[PDB]
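Peer 1: Next up is a structure, given as structure tokens.
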Amino acid sequence: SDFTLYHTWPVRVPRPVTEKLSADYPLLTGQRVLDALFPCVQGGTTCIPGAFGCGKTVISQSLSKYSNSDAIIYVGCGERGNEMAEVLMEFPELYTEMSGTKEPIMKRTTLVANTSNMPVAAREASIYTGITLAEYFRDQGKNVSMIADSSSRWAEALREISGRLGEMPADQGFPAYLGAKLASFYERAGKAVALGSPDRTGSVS
Amino acid sequence: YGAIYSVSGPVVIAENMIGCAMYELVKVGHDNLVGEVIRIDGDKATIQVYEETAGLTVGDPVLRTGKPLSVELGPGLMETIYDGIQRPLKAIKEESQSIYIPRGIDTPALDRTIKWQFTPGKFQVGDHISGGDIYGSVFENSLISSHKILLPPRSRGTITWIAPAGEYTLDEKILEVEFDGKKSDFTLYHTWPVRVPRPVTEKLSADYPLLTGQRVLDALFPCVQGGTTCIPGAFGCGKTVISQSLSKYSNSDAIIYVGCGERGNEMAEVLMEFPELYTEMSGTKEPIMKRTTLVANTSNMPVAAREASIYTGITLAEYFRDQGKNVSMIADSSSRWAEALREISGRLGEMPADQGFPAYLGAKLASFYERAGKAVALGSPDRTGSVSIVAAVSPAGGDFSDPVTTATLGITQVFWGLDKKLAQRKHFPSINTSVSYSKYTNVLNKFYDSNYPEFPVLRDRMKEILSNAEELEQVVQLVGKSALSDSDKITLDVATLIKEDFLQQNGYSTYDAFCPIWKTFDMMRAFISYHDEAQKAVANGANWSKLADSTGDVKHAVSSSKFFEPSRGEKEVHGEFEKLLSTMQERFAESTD
Amino acid sequence: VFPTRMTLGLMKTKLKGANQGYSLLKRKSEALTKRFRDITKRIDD
Amino acid sequence: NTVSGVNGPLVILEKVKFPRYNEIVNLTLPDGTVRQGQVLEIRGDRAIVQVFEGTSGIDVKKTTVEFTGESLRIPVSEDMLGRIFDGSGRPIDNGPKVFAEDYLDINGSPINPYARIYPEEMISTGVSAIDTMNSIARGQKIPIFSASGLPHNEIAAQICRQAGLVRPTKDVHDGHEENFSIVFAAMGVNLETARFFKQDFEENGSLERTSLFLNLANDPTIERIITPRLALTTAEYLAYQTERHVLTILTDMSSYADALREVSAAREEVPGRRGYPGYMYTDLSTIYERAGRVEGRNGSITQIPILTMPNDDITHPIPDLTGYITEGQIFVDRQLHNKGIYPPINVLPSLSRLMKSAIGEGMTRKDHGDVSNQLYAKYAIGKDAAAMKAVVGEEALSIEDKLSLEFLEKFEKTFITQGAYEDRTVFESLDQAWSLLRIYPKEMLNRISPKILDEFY
Amino acid sequence: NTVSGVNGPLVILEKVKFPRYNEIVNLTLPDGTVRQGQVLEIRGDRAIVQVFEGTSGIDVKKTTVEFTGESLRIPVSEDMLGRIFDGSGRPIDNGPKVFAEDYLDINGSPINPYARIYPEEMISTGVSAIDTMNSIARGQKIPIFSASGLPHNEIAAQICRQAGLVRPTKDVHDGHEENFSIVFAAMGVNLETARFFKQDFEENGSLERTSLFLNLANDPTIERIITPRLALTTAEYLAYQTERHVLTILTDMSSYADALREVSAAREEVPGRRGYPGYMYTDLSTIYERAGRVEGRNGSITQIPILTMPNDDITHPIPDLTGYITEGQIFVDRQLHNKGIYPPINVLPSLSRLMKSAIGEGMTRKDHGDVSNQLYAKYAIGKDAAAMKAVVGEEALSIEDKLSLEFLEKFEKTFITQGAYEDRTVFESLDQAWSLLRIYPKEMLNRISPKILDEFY
Amino acid sequence: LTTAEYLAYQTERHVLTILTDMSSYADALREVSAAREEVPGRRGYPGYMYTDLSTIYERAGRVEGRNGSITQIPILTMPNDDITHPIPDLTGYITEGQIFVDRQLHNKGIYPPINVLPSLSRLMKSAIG
Amino acid sequence: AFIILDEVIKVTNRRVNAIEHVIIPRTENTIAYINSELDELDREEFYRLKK
């Protein structure tokens, strides 16, 4: 077949590697308590409580700022849409902590920003699209910070689809397929050596 | 026409049935049972038969009569106890030798052999007429004419014939109207489908308060006329007893009392008790009974029979409103109507959507309450009528946020509480001050304000005392009584006085259980005049204990307010209460010093 | 054992009761303990 | 023609359109044995039956069917008492031969008696906790709510045993001079329990006066529920036609309920709310159909159904639907049982709302309503105080609360403690109620009108 | 083709498959009665429609169907302000048509004519309590969550009527120099309650500023869901094209939840917990999609939804899901209502996720964000301190808490208590705030900069 | 299991099976129940949840020659952190005892955090000689 | 007075700790178990009817 500068990869299929490693490498956030007290990992899985705009969106915006990862992929799974607007505007005025230029934070960020109003396909595809993209950057030899906001919303995208179709959802009215889908997503992320003879190291956190 | 496809439950399904509507009257089988085709699924029509099936065969013919199922609104409505679609129960006792007819009998909607007095109206030959116009009357109450015979909606034209005053039968003509050719001849009654509303020219906000008589109901918020009201239950809250008390005390022109799906013993209670009870204004023959038109349906009658109940009753209320009469509709229990909607849901075998309740449940409730309300009467003469609905509720879903209670509390405008535990302990009718609101309060109180009462100012302070009492109640339980200040003790102490006198209601009508609205204001005036003095004393120095000893005599009197009657002081308020305001002041001056 | 349907309204209010109780009695305690410390020092002297 | 299928115990017969609703069919099996069945539904060129007899012996197409031609009706006669029946009608004494003078519908659609005369005179039980608190009047349907994990069957046997000394208690009250009959309906009842029941009636000497309809749960479900319905119809014959007074004890209502759920699972009907049907209410109302004073206004049929709360709650489907159709309830406590107070009835959530109407003068006092009100209020406070003693301590308590703690103990151990064979008159029971009430002076009692108080204190 | 059947709310038509979805059909009855509906489902030679008015009274061979050929849209114009419509967009004027300049589809718009821009300018409700503590901003949605212990519609009326009296106060401040409009939607309102809202707009002069679309409690569930979609499109036109800030008031969202729950998202399909769909979220999200800042950058639609909490519950699906999509909430309570506090608004469980950051500076002073920290803190401490007063007295009560005890009282009785038609500008609201804090010295307002505090105290 | 009973059988070996995690396996059963024409019973999990678990537990015990065996320690993580949730309740009934780990211990820095308050094993005088 | 204070502080301390440990977590455990059962009824009901 013919090849282009871009390549396509299916959203629920994760990109491949030669083998995955146990991460031992931290985030480049440089947030002092983050580093010392309960050390940041890059190639890790992390759950943070929220309740919306009582700090949680604030820290995601902080994490973006202090970070200076090779790429950062920002996922709004299904947020309030004031918050998505805010992420877009603040970032090119902000400054990268490695001292780079050209709309600084925004230049390193690629944004999949779905508010919950925007179609349900786009909400469900959002995490998927981010993980496949991120995983490819892991194959490129780039250390990626993956920020998702929020998985509670994301579980809801699924429950909606389930009731419409007329299949039975399971525990707490939330579907059967839920648990396998949450689980696959965190285990996909982590530190690996990319596919092919060069064997560059990346991470997805 | 049709052939019976299935008989399943008391529900019958019949094939070869097309050209039938969803309101169409149908006669089921070759025993000709009363039925109505509720829904149709294909060639097969689903029919609820309002008598039981205990030997209904398949393949017997089903004959569509070619017209809807209606009820007759006409002469003979009052002084009579009826079933869910209205056929004289009294005639049935004697003839059929049974309380309601055997399956496979049909009896006519009214007495056909009884002759009634026609009076001609204000619409003679060549005068134009429209629906809700008075073409005549019958007499069905002694002191008044309680029944205006009105033209049905969408009836118009000019009159070829007005029959002169005299006795006629109800099947014989008294009016002819010419419109599009001959429109019809009309008889003393008219038919109107009962599932369907009776139109209004326009609705005008409820703003006329008129008694409930009960001491608590009058007190927290004013009584209302043209309003809509929810009162909780559990079918062990003395719901029957307050209903009987409610009938006597309301002074409205007409009352419709509807037993939705009741015990039978409850129906005995009311039928027997009503003629013994004296109408407060001035009596009639068998006083309360004669002013009540009864739909009395038991639960042991099929599910079909209980659903037509609420409907026919509101349709008698809406006619009366259009007639120029203020109506009290007392419905007990609206949760039994909702119980019935569940039963038809199980029988039809439809899926739930409302926590174990049918799809149509929320909408059916909402529609009922709108038919009720204060209005300017339908018709070209224009008269005033209002329908105030007092509706009982109770759970029915095993939950405290149950579909019957939630959808009804939305559409209601007065909400007065009631707790099961208090009611058993003796405080019926009971009332919960933090689980109540009334939207009509603002205008109604201002009405009582102008007539003599200082009423608005008192109402807000009564709730306030009770609010602080709840907060206090938790501290009192936990820490004890040994920590509260002098002010806080009083709050509880005046709260006791209100709990004693308003929430408790001694007897049917004995111990002067009847309080007029003006007496209630005076009962309240005595307690809050006492509260302000009581608050000043502790603040100006006087121990809770010292203040209680010294108050003494004036406190016993206010405690004793409920046995006293206002008919021996003035006629609606007590000279004794006027004297009480002077005594309070005098006491206070001695006690403080 | 525990009710099959709708203990939750009750249990909600039980939860509320408990929680208010702890706060108030800790305030009552807080005032007694605060006063007591001062009185202890007066007494030693 | 032949069986289309069998799904659970229910049978689908593919047959012609000559059977009516509730018309009996007679299933001819090639084992040389006939079983009988009742049509639950008739539908186009098929019938849905559940077989009353057997549960196997079925064939796919070696079956033959014939229609009985007769819809289920009870042979009711003047003498039905002093005889043991089954609802299935099997011979254990009598059952298939029982005499006949009418055949009556179980449906009770022709005669349907219903009060239109108020619940008249008092009915005695000799239990203070029934008569004083709730009070019973002729034609009343007041239920006994009991529990599982405690023997519900034992509380039914105490009521049975003291019943029929009751008729003398009424005789004394005057204006009762007519016969007393018990109509006992058993459905889901164990063989050992059945024998107990037989024993209670016997000891008083009411055996001669009682008719028994017996079903066990090894008989098919549809039969089990028809058995009390047949019995109420028999009661109706006694009540209306020969103007006698009937008290019918219907046990076990949970058992009636159990059947309802099982029946329907692939018909037009299907089980609704909480796994218990949505038409469960109708089924209870059919039992309520034949309750109230009868026509002509002498005699009455009075009904005390026996209901068991399975987890000791009112929010469960079986107690919840029922209590609405009833006009109050009587509440049985586990905690008085464990201590050893028998019969163990807590009066806190017990009220019957036609207490006022039930009581009158000449057989009950005017103080009677007032007396119940006082006991509830003190008993309630006492309970509330005992709970606070437990958590916080006796710093919350007050002197008034001490009177109340003391009042709880006196009430439980005197009022609620009595025999299983120790019957009383109503006047005595009000006299003992008073005894407990003497410990609060007049000024702390305000659940009685002060006028009445001065007389009886 | 003719009507096949109707099963509950849902109507089966056998009519051919050539109609498109959203396509209006006319039910031609032999009774001279024409009713309109929108196809819920279009299938192969059948369609399922739910009828906008009624559901029964149609036949299966005397009622015939015709397809209009035109889908569900609203004629949108700016001559619609001062005009009374129903829940299909038909007038209840009893005079002239709606008027169009475009026809806009009602579904959450065909094209989605919105952009996402963070809020930056204050919107004022004319009541201090909402505006200082939990401010409203352009394109931000903060619902009023109230309960069935409140007169929730009556409070709802106060918010709405006082709006657009704000616009001349904002005009002097220079925050809004472009017009104010009100779009009001009544879902499931009573005839009398509906009347109250209308009369309140006439009195204020706010009738000219609002268009009312009416759905009555007796109109079909499908009529009720059509009703807010009419209001938001009309708002979207005003907002986009003539640059007005438009404040849309949707009362009652609770009825809206009821219509969906009942049918049109539970037609025969399985809903989530407590009968309320799991895709009830998806429906709520459609409303939120047609709300927000729009092209022009002087145009936005700001939204105040009113949700009435069934029994004050925090585990029911309705406030929780709705509550995730909206940026905070205003919590109303029963407690204040009893005391005689009107409107009874508490600001402690309440939250506005973005206070200063949402709103601007230029028409609101800079002190708003700082002052809110102090008022919130004191208010919290204040609830606790009153409970403590009751026990300890004032002989051992803390000094900080003693001032907070008095603070609880004033916060309610002057900052939360206001008139019916009392309107207060934002500048004013801020001044009152400082007056309540003025009693405390500086050493108990230590969470604020000495520069700001020295100026504002 | 087939691997473990083959070693155990053929060359008379004790095989210890560490089967992590039991709820992950439950999870998959739950998805091919939603996909089946089955209705899920107790708390959104399969009404045939017993048959699944039981297939694993029948294979465990001594196998022919009585010098080979399969010994099991299955590992369960509590999906909702409750011992009323169906998974632990059936699982516990089919197995012989349980070993409890308590969160409060883990945080304190105890190792192993084996809280012995409900930890009991049925064979205690039938597992010793 | 000091001696009476001495007594009262011991009682009052017992109570704050008693509400804390025994009551609140008992109340958490109960509320959760019945909430989950209650929800199970509403969802399974729908599932059986739909099937």
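Quick note: numbers on chain B are straight from Swiss-Prot, i.e. 25-283, 738-1071, in order.
Per the header: electron microscopy, 8.3 Å.
Note that Cβ sites are derived from N, Cα and C of the backbone, with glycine treated the same way.
Sharing the record's features from Swiss-Prot:
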- B:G257, B:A258, B:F259, B:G260, B:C261, B:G262, B:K263, B:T264: ATP binding site (BINDING)
- B:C738 to S: Reduces splicing reaction speed. Inhibits splicing; when associated with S-284; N-362 and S-737 in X10SSS VDE (MUTAGEN)
Peer 1: Around B:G262 (ATP binding site), how many other CB atoms lie within 10 A of its CB?
Peer 2: 24
Peer 1: B:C261 (ATP binding site) to B:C738 (mutagenesis position): how many Å between their Cα atoms?
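Peer 2: Roughly 17 Å, rounded to the nearest whole number.
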Peer 1: Once the chains shown are all counted, how many other Cβ atoms turn up within 10 Å of the Cβ of B:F259 (ATP binding site)?
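Peer 2: Summing over all protein chains shown, B:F259 (ATP binding site) has 26 other Cβ atoms within 10 Å.
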Peer 1: Looking at the recorded positions B:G257, B:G260, B:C738, which ones have a CB within reach of chain D, meaning under 8 Å Cβ to CB?
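Peer 2: Checking chain D against the recorded positions, the residues within range (Cβ-Cβ under 8 Å) are B:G260.
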Peer 1: Could you tell me the C-alpha distance between B:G260 (ATP binding site) and B:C738 (mutagenesis position) in angstrom, no decimals?
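Peer 2: That comes out at 17 Å between the alpha carbons.
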Peer 1: Roughly how many angstrom lie between the C-alpha atoms of B:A258 (ATP binding site) and B:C738 (mutagenesis position)?
Peer 2: 15
Peer 1: Within 10 Å of the Cβ of B:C738 (mutagenesis position), how many other Cβ atoms can be counted across all chains shown?
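Peer 2: Cβ-Cβ neighbours of B:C738 (mutagenesis position) within 10 Å number 27.
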Peer 1: Are there residues of the same chain, six or more positions away from B:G257 (ATP binding site), whose CB falls under 8 angstroms from its CB, and which are they?
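Peer 2: The list for B:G257 (ATP binding site) reads B:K263, B:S811, B:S813, B:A870, B:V871, B:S872, B:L896, given in order along the sequence.
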Peer 1: Tell me the Cα distance separating B:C738 (mutagenesis position) from B:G262 (ATP binding site), rounded to the nearest angstrom.
Peer 2: 17
Peer 1: In whole Å, how far does the CA atom of B:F259 (ATP binding site) lie from that of B:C738 (mutagenesis position)?
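Peer 2: Rounded to a whole number, the Cα-Cα distance is 13 Å.
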Peer 1: Using a Cβ-Cβ cut-off under 8 angstroms and a sequence gap of six or more, which residues of the chain neighbour B:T264 (ATP binding site)?
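Peer 2: Correct list: B:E744, B:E747, B:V748, B:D810.
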Peer 1: So if I draw a 10 Å sphere around the Cβ of B:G260 (ATP binding site), how many other Cβ atoms end up inside it?
Peer 2: 21
Peer 1: What number of additional C-beta atoms lies within 10 angstroms of the C-beta atom of B:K263 (ATP binding site)?
Peer 2: 23
Peer 1: Applying a 10 Å Cβ distance cut-off over all chains shown, what neighbour count does B:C261 (ATP binding site) have?
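Peer 2: If we count other Cβ atoms within 10 Å of B:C261 (ATP binding site), we arrive at 26.
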Peer 1: Reduce the DSSP letter at B:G257 (ATP binding site) to three states and note it down.
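Peer 2: Its secondary structure by DSSP: coil.
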